[PDB]
Amino acid sequence: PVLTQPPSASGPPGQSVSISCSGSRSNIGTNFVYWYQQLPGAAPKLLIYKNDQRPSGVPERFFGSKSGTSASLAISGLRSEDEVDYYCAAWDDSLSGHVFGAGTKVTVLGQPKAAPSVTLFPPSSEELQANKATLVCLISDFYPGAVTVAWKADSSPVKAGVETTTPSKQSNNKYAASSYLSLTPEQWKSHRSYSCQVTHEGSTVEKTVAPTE
Amino acid sequence: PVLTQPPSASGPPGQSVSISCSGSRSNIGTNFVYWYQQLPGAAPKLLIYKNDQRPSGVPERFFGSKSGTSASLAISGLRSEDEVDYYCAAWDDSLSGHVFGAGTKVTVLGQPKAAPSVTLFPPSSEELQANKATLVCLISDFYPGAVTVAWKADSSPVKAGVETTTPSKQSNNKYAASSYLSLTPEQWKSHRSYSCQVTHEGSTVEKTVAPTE
Amino acid sequence: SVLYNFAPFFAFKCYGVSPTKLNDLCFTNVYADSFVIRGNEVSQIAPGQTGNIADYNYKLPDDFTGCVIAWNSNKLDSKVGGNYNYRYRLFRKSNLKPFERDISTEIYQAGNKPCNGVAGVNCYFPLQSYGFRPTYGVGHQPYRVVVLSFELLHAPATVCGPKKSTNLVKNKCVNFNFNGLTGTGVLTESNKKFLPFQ
Amino acid sequence: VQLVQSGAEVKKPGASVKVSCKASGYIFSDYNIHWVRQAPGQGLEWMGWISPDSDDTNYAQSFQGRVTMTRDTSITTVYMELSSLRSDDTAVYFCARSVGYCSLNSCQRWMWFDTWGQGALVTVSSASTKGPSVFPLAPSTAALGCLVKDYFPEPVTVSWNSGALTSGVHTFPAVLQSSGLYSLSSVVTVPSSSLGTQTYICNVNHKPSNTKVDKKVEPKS
């Protein structure tokens, strides 16, 4: 048996939300359910233990309960400046080991899109003198994330190890992503025009450079 | 498949509470989840429809959400004077009929016990004129309820159709219960002492009468 | 002749033979199918046209051989509440081949999340219903759009309208027409005994 | 909107009953009325919808022929002819209002139940109504009361001192006996100094039997 959790929690601020952790008959009900939360880039911390008492260090803000197969963790609204992922833990006698949930990250609920800016950097001659050539293009100044970057030689797209890095959230309220592509100098100089396209879920721009300067 | 709900919800006032309604794969997710609540002794009323719209007639107090198999109805605190049972409804294509939940009744969370008082009423001569005899004893002025009443002949408690009525809530902040037992005049006059005992979860008192007056 | 007494129409532009010359050319196979759409969706029901309901529910190829018959219907399919029976499917995978119906109930996925029955932030139900109220305007009312398609070179002609029968004239040299057997002569009652198949 | 109707009469097993909730204030040709029963201590079960225009209704997986359905556009009230009433049918019957229109089996997912109000009481029972022959019950501060038996159906009203006493008058819950009888108990409290001196009476009124008995209570002799 594998314990399941939603990938993310959709919770708007100003009104109460909660999460559920469904299990099994030998996992939930006969044993207590513990909830854990971790800060982004830091250590976790227990939230509710034994389903009715709470640790010292948290105000009267959270509530947790267990009812049969699933256990609910009632939350009094949501703070926009404090968003953490939640965990669900229990015990199974047949597995004889602690089982942890998938992890539910609470997300707030609408902002308009922005205008992305794309740049493309051709390799320098010092890279080409080592019998190698790599191409990288970057996307920035866009909100929100979840973008896909693909290469194009203005005649047909090329797939020679194309990867798409996951977007990362910065501190200036802006999402960023990049794509890398490494080739050989024979194929790099075969095409005199290279570009990459970005997908802003409705917006697409092209950054065309030349392999001269 | 059948839809399950907890028999009752344990919710303290002043803190957020929520309920979960787990179903099947063809029942939740692909179809919207509707929550219904009814007054004690009156008609029901819909609470949340289509999981993000609310009907006109309720303030911005309640919230409902759905996440995969289970749907959560988050409640921002609890009013002691307003406690109602909650329902969960959905649709299943295979069963081709609407399915309703078991019903979750919210309950507040600690008061000390009281002193029960028990009386026993022997049958009158007019009842014995009809070649019949019934014995009834009653319990009142006890808090909380969940009491069990059994008869006693001071030598051997008798089982000739012994039943136990469920406790009922009155208006003067107390519960009440009773037990009935109908017999024949031959067995009724066989024993010269009859009594019944009550179980107030820690205290037991006896009410002994005589079949003379 | 029983075609134009079915309320005033809304769109009757055609892309081929004239509707009045259909009696002069006898066909062999004609198709009939009907549906209801919003009044803002009547425009894109055409050979080679894009739109919302253009490539996801019903498409038309270049060769059409017919046209639509769209009129106003607001006192059969419109209620003071809702009419949720009619629906349109727009969360589809790819292009739809014209003249091909499709029915499905699986939840469409718009991302990389594997949805096998769940409806997440990227997976949505592919069947969206309409809403028909008198509060809605003329451009938001259901129109019973019916389209007729004609087929050629499958069989000899068997479907076409009336033949305009007339009276009979006796004892006069006139020209006649008996099931394509032309000729000029005088009609006279016979005494022969024809077999009942000739 | 409104859903007021009359209370359903108690039916023995193997009988027929009709229930109908009045519809007014609108036109009864655009909203499909529903029906559902509220079983005590558990959930609800559903059988189908009623379109008030034509014959296009269906049935559920568990109810094939036990429910029969009939519309009436002249009075704009739906009619029902229930058959084969058993012990599982004992529940209150509510007609559920619906918004929109739904003829097929895939259009009601956006539909939500609009209005509930004042259902009827249906209880399937073998032993049924009958005139009571209740005899006084002897008493044991002191307590006294009169217990009602051999009557059908629930409930009855116990009034003491011709309705001049109200405090302490509580209707104790009854149970389903093997013979089908009920037992509603009402008790009052008097001081022990007056037990056989002051005359005490209690009145129990039976609605279908039209029997009103002002029975005086006496100690056992």
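Residue 1 is the first one shown; counting continues down the chain.
Keep in mind that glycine also has a Cβ here, set from the backbone N, Cα and C atoms.
Under the DSSP three-state reduction, C:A110 (mutagenesis position) is assigned to coil, being neither helix nor strand. Counting only residues at least six positions away in the same chain, the Cβ atoms of C:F91, C:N122, C:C123, C:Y124 sit under 8 Å from the Cβ of C:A110 (mutagenesis position). Among the mutagenesis entries in Swiss-Prot is C:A110 to V (Swiss-Prot position 475), noted as: Increased resistance to neutralizing antibodies.
Just so you know, the Cβ of C:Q128 (mutagenesis position) picks up 12 other Cβ atoms within 10 Å once every protein chain is counted. According to Swiss-Prot, the mutagenesis experiment C:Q128 to N (Swiss-Prot position 493) carries the following note: Reduced host ACE2-binding affinity in vitro.
For the mutagenesis of C:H154 to P (Swiss-Prot position 519), Swiss-Prot gives this note: Increased resistance to human covalescent sera neutralization. The structure shown keeps the original residue. DSSP gives C:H154 (mutagenesis position) a coil state; it is part of no helix or strand.
Taking the Cβ of C:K79 (variant position) as centre and 10 Å as the limit, one finds 18 other Cβ atoms among all the protein chains shown. Here Swiss-Prot notes a natural variant, C:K79 to T (Swiss-Prot position 444), with the remark: In strain: Omicron/BQ.1.1.
In Swiss-Prot, a natural variant is listed as C:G81 to S (Swiss-Prot position 446), annotated with the note In strain: Omicron/BA.1, Omicron/BA.2.75, Omicron/XBB.1.5, Omicron/EG.5.1. The Cβ of C:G81 (variant position) has C:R133 as same-chain neighbours under 8 Å, each 6 or more residues away in sequence.
Record note (Swiss-Prot), natural variant C:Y88 to F (Swiss-Prot position 453): In strain: B.1.1.298. The unchanged residue is displayed. DSSP assigns C:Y88 (variant position) to a strand segment in the three-state reduction.
Counting only residues at least six positions away in the same chain, the Cβ atoms of C:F91, C:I107, C:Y108, C:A119 sit under 8 Å from the Cβ of C:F125 (variant position). According to Swiss-Prot, the naturally occurring change C:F125 to S (Swiss-Prot position 490) is described as follows: In strain: Lambda/C.37, Omicron/BQ.1.1, Omicron/XBB.1.5, Omicron/EG.5.1.
Within its own chain, C:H154 (mutagenesis position) has C:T28, C:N29 as residues 6 or more apart in sequence whose C-beta sits under 8 angstroms from its own. Cα of C:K79 (variant position) to Cα of C:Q128 (mutagenesis position): a span of 18 Å. Filtering of the recorded positions C:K79, C:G81, C:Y88, C:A110, C:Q128 by Cβ separation from chain A (threshold: under 8 Å) yields no residue. For C:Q128 (mutagenesis position) paired with C:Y88 (variant position), the C-alpha to C-alpha distance reads 6 Å.
C:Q128 (mutagenesis position) falls within a strand segment according to DSSP. A distance below 8 A between C-beta atoms marks C:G81 as the recorded positions from C:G81, C:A110, C:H154 lying next to chain D.
In this entry, C:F125 stand out among the recorded positions C:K79, C:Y88, C:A110, C:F125, C:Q128, C:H154 as having a C-beta under 8 A from a C-beta of chain B. For C:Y88 (variant position), the same-chain residues that are 6 or more apart in sequence and have a Cβ closer than 8 Å to its Cβ are C:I37, C:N52, C:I53, C:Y56, C:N57, C:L127, C:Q128, C:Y130.
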